[PDB]
Protein chains: 2
Amino acid sequence: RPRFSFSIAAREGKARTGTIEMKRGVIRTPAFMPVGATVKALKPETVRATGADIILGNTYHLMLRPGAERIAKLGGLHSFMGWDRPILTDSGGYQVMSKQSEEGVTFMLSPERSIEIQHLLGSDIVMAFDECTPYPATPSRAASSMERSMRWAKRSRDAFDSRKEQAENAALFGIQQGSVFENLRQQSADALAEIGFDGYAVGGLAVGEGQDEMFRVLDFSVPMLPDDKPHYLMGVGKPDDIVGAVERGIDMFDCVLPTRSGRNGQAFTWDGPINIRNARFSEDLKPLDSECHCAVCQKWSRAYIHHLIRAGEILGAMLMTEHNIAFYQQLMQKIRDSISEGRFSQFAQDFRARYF
Amino acid sequence: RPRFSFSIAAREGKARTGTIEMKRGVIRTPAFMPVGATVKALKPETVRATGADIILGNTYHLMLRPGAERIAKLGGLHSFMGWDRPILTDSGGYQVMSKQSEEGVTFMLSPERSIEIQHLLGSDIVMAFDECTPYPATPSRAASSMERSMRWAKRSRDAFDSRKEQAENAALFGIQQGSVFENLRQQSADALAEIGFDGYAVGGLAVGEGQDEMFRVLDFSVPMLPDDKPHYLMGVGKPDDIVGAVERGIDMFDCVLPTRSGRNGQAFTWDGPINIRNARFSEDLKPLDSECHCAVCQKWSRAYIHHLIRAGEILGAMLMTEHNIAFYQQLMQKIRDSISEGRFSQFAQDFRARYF
Ligand SMILES: [Zn+2]
Ligand SMILES: [Zn+2]
């Protein structure tokens, strides 16, 4: 397999469906990447069984303990965790800034160290070290922030390219900033493209602006990215967010909602989310969802999961989390197929009429 | 299959190996029964994969929530949890008493209600409602306690036998009390046998007396039970306890140690237990145990599990617990085979020289 190849097999409007080929495996796009030294409460085989092709490696926690160098000593994150498929590592910056300088962030994490850490973990897809601009932001602060990020983008690329083994086997994504301002988004897209990356993320959204605002910015911002490269909307999100995003040209997603929300009693369904802790589910013998193909909906009822979650049982987290990650993957498959058959617009309208 | 059949296929000294056949499945004896509306942090298929033939149903918690009647409404514990094999339910008394009267315990749980609850849960093996005598106990208090238990034993049998469906499909075990006193143990064994039960438990041990004392009492007490019926040592215990107990004629065991201890960082190994949280394991690429056949020892290292447990990760509990339950079952298989080939005494000496 090549180091990195993105091919689009079908389109409808702005939406695309296809594949990213990498040495460790093929990624079906639009893709949802579950967030992780584990994906909470799940074995990798379980994650794989749900249909995940790739997972997102939580660099900030790992960097802490057991540490990037230790994991490298132990053989890399893949071996450590037992996942042999692609891993996208974030740069550690979002969570750090959640003392700032041109060098990087003291809390010292810089683009160079960020790249080195992701290399030590053995990431397949490395993110450039950026700064997610707070919302709201004034045009000046938005610009100043973006401009620094573009500088950090160049250092990341140079850093990445300076390590032979990393450049030959991994891929590097660049991240667009510019808050909600078109001119700034364009300047950012221009800079990233001149540097050159394997993929392009849309940064700085899912920061408190709301869906209407997020979609308006995606409307002008995603066409600014190279068409022939994957488009990654960072930290999004709810089902309805992913559908609308795909409608605007996004190929990739990461979010903690399925996992976090799962342990909290929220289950995703085609008729919308439910909180299984509700008394209404105490004797409901139906599965979490009507149509879900997951193992959980195959073998346990609402009633059981309700009790487990009410009880604080670990098994509760496990089952809720497995269903939710399966549901997200099923969502992506439906997105992929509907695009493939040129029926995505209707799927997106049918999805929303039922989900809401 | 019959409602209940115990057959001994081999012996060595006091030790026996064989099978209990029941409608829901065969139990290989000596048996270890993992303790549970779940077996913490494990799916039933995982429990089964470790080699468990039967699990112990925690009546006291279930009785609380979601309640015995609700579970019956939902189809019984087997369906609820997703375990289709035999289930032994305790009577709820140990944990309750951990206001006393001849009727039962107010906290009101009586032999009659205890039996009814176990019936509502759909237990395959029902325990009589007893009172585990505190240790130490004077001969008078030991006697008074035992005598009440024998009375409660008779009510349990009558209760059980009064429900056609329960008597036709389940089995009933009686429990020996008498603290550490031989004469009292004999009187208890006599009473239980005159009433008649499908199996006989040795109650009132594993209460703070220590192994030397527990073994001395087992030495005279287990031969007091009917030879042709299974012998269940309640709430035991560590590996070394189970070996010595089997040496004295015990066929069945339950204990929380594998599960509890697992979530706490204690892993069982053939060279003795280890606490995986120890810094020494931070870069140890070996599996928890040298020879264990479990899936965990197949795929993850000490280092990884150490980090997970240090991190408070659910996956940590899951893996530690699966290994520990697998280790206990592997212990039982080795016990069963060694007995089968008449080499148990040497296995017990080889086990202890290595384990200690
Ligand atoms: Zn499901
Ligand atoms: Zn093991």
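Chain A is numbered as in Swiss-Prot; shown residues: 11-46, 49-110, 116-124, 134-382, in order.
Per the header: X-ray crystallography, 2.1 Å.
Note: Cβ is positioned from N, Cα and C throughout, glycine not excepted.
Swiss-Prot lists A:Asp102, A:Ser103, A:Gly104, A:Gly105, A:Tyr106, A:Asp156, A:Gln203, A:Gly230 with the feature substrate binding site. Look at A:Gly230 (substrate binding site): DSSP puts it in coil. Every protein chain considered, the tally of other Cβ atoms within 10 Å of the Cβ of A:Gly230 (substrate binding site) stands at 31.
The number of other CB atoms found within 10 A of the CB of A:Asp102 (substrate binding site), across every protein chain shown, is 25. Here Swiss-Prot flags A:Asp102 as active site, proton acceptor, drawing on sequence analysis.
According to its DSSP assignment, A:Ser103 (mutagenesis position) is coil. For the published mutagenesis A:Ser103 to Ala, Swiss-Prot gives the following note: Strongly reduces activity.
Where Swiss-Prot documents A:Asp156 to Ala as a mutagenesis experiment, the accompanying text is: Abolishes catalytic activity. Long-range Cβ contacts of A:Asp156 (mutagenesis position) within its own chain (separation 6+, distance under 8 Å): A:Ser103, A:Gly105, A:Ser175, A:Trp178, A:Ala179, A:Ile201, A:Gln203, A:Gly229.
Per Swiss-Prot, mutagenesis A:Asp280 to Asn is noted as: Abolishes catalytic activity. Around the Cβ of A:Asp280 (mutagenesis position), a 10 Å sphere holds 21 further Cβ atoms from the protein chains shown.
What Swiss-Prot records for A:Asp280 is active site, nucleophile, and it gives sequence analysis as the kind of evidence.
Close to A:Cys323 (Zn(2+) binding site) in the fold, though at least 6 residues off in sequence, lie A:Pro313, A:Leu314, A:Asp315, A:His349, each with a CB less than 8 Å from its CB. According to Swiss-Prot, the feature Zn(2+) binding site maps to A:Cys318, A:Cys320, A:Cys323, A:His349, an assignment based on experimental evidence.
With respect to A:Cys318 (Zn(2+) binding site), the closest of these binding-site residues in Cα terms is A:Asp102, chosen from A:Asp102, A:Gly104, A:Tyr106, A:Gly230.
Around A:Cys320 (Zn(2+) binding site), the C-beta neighbours below 8 angstroms that are at least 6 residues distant in the chain are A:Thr62, A:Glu348, A:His349, A:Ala352, A:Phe353, A:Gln356. Secondary structure at A:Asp156 (mutagenesis position), as computed by DSSP, is coil. A:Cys318, A:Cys320, A:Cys323, A:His349 are the recorded positions among A:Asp280, A:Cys318, A:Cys320, A:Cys323, A:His349 whose C-beta comes within less than 6 Å of an atom of ligand 1, given in sequence order. Of all the recorded positions listed here (A:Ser103, A:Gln203), the one with the fewest other CB atoms within 10 A of its own CB is A:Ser103. For the recorded Zn(2+) site, residues A:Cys318, A:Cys320, A:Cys323, A:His349 set the reference point as the centre of their Cβ atoms, and the other residues of that chain within 8 Å of it by Cβ are A:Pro313, A:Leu314, A:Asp315, A:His319, A:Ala321, A:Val322, A:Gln324, A:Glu348, A:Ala352, A:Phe353. For A:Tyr106 (substrate binding site), other Cβ atoms within 10 Å of its Cβ number 17. For the segment bounded by A:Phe124 and A:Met134, where 9 residues are absent from the model, the Cα separation is 6 Å. A:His349 (Zn(2+) binding site) counts 27 other C-beta atoms within 10 Å of its own C-beta, drawing on all protein chains shown.
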